[PDB]
Amino acid sequence: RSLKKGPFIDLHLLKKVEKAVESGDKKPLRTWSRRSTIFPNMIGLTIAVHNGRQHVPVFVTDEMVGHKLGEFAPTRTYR
Amino acid sequence: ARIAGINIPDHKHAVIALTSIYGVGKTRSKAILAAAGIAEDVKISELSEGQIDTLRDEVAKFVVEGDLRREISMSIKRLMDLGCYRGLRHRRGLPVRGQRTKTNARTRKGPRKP
Amino acid sequence: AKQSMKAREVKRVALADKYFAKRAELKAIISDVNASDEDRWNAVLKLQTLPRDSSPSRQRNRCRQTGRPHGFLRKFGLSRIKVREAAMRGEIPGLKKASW
Amino acid sequence: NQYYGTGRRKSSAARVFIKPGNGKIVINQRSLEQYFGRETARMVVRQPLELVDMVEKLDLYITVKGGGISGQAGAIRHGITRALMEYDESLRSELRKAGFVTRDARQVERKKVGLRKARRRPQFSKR
Amino acid sequence: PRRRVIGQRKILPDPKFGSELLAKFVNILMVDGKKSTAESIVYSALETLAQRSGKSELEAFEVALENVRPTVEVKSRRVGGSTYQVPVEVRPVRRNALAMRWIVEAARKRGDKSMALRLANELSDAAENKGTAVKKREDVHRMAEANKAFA
Amino acid sequence: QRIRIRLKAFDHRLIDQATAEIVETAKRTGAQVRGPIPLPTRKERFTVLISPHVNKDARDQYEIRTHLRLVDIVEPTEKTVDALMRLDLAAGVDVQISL
RNA sequence: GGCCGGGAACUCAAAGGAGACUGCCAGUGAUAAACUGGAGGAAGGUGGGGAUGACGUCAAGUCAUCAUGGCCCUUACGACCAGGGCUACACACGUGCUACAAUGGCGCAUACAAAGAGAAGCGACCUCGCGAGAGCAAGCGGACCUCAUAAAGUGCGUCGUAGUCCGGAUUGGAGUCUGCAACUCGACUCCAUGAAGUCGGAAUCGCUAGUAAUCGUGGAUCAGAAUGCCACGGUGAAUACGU
């Protein structure tokens, strides 16, 4: 969080993203890592984020850059 | 005296009077008066046109009134459209910064409904 | 406390003692100013591959005779109940009931 | 020749030396009016010399530490009373009748378990 | 209490003048253990009152008190299943205490600016037989008069 | 030079015994000493709940007292220092020697 | 400037002792036990405050601190792992903190404490940043060094009864630190915003003196996270006719 430390990401997620980009086409990328930041090189992909029970698909656009992956997958049910 | 599209009181001291503008607090008021060269305990009715114009020029350097209001509205609309946790809270009408809801929360809810 | 929880604590202490120096070096790299601006990134990516149970903040103090996770005192290494039993029997030097 | 007295109140301790002549008071290297800005404190410090008519016949050198304004003033009064007793030895009756010979043994009461203060209880409800 | 004898506490006299009445008045005016504030207020009030009357502060104070002291009051009794008002005499210490309490209570409700000004105005009105304190004395005497059958 | 001895204990009779022993052994060996100086005692306090389940009042309070003493030797000799080093005292006192 | 030579008087530190017993005097009372008052004394009649809980009562609380009779499960009611929950939110109740203001709010500058903690710890002086903080580095296992600057108070100015120069919930932007990691769900700093609320219906609680009320300071748990709990001192009242 301190600026002198840089953004935080999970190593396996970073490698998966790099492979998908370089190899071109992709199907949704499954992940349990809600504590990772959204990097500019993700725009246009589909990440399926865990919420406790299911994986929720998030289609990454350019207004999401800088937020954590967990803000787009609510955990509690209410009506 | 008209400054930023509004009238400001003429019987107060300058440092208090200048806070009637939307976007100017105590610290910014002190900075404005220091940069303009006017004391803080001088009533607005004991000044001159040149001094008031100096104040206008200094106040022009910040974002105030309509511009600031538009900025804030766009800030909130962005989140609401994005659909993150904060946006969902904003459009449900509940606290945003993680406060309790089992009791209290009445500033964001309103008076009770039986 | 169950018999598995005490085993968990023993394993945690072992790993934290094993990996002490590597973590200190990597944290010194990350913290130190005027670094290469790339060694920092690499150290950040390397610190998170070590086992999780090597961070001393995953440990919880427990009573040494029962394993209780609440009511701990640091001078004695015991919880309140065992402290009282030992004190009344006379097994803690210098301790006694106080008034003022 | 000097005459000495020790005085104590709530948490304060006071050392007093008295000599004859030309009434002047020094406390902690300052004058009475500079040290004590309170008329009550000044009156308390001056009471016994007014009682025994020696206001303008004795010089006083005083030191004090601990406590607060009222405690320091009271400790000084106790010390001056004892020093005057040492000086004369026949003013004891009058000082005792005035009430300056007693040590006031009132301290602060301790805090107790289950109470908010020494004697204040939490609020109680039947239902 | 049931089986107790309560002695008297010693009260120091005023530092400027030498009365214990004035010390008790300061004590009744103070709030939260702040005695210096109360002393300042009372001294300012007496100073402003002395000029309006050309007499001494103590004399003005006594003149104000003598028009507020009460003489008789009413207590409540219930032995036949009903509430009765029984008139009784007031003893001197209680006379003074009640007068002081009523004066301060009246002053606090005024609408002047500072407490010293409020107290000065209330004391002057009392010296001239006007104000809420004097109205209170009148009400008490009226109630005591309307029940002399139960003495 | 000068030697300083610091003594600590949980029991003041023990501490006084040891201090007198040190003073006597220093005086018999041809030296001068500056008598023991009492130093402020330490009081550590603890407070615990005495029921295995909910009763938030009903506590116990305990204390440990630590007593402390200091002795100084001004003009030593080789025999005196050796004698001090070759001595043993009670089994509840802590002795620290500074040269 | 207790700075230096010195001194052992005083404040203080902590070990041995002295002192308070209706002991002395008068009156009352059964030729009593006791009671009301007086002298001297730092203190007087249990001097003030703690610890100390009879035979028993409520099949009172605790098989989730621990131990234990009898039942019950053993490729599962026993292990291991990552993510979520214990923090939900139309509503009802208990315990608290901050206020609704001139006995006050804000600016400048100036007195007086007690009791505690500290080696994977307490972190001075100096430099940089408006600030939370960062860099370099003495001292201390401590009546020596550090945390550590008491606050209410006092003096001089301004605000002049207004939802205000009263109050500080919410919300937008920009940051710091602990920690592999602060989305759900941390504490803190700067700029901006500026809600309810003008003393509270029927009920109802605490306190007999250094007490109530008001003002600050420390510790345990603890990487971080108190308006709670346990301790410490400053200022300092009103009233008790009576059952």
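Note that chain E carries Swiss-Prot numbering, so the residues on display, from first to last, are 2-152.
Backbone N, Cα and C atoms are what each Cβ position is placed from, and that goes for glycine too.
Where Swiss-Prot documents E:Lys36 to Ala or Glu as a mutagenesis experiment, the accompanying text is: Defective in ribosome assembly. Same-chain residues at least 6 positions away in sequence with a Cβ under 8 Å from that of E:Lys36 (mutagenesis position) are, in sequence order, E:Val27.
Among the mutagenesis experiments that Swiss-Prot reports, E:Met116 to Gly is described with the note: Significantly decreases affinity for its own mRNA. Secondary structure from DSSP puts E:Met116 (mutagenesis position) in a helix. Listed in sequence order, E:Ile42, E:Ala108, E:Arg109 are the same-chain residues at least 6 apart in sequence whose CB falls under 8 Å from the CB of E:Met116 (mutagenesis position).
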For E:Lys36 (mutagenesis position), the three-state class that DSSP assigns: helix
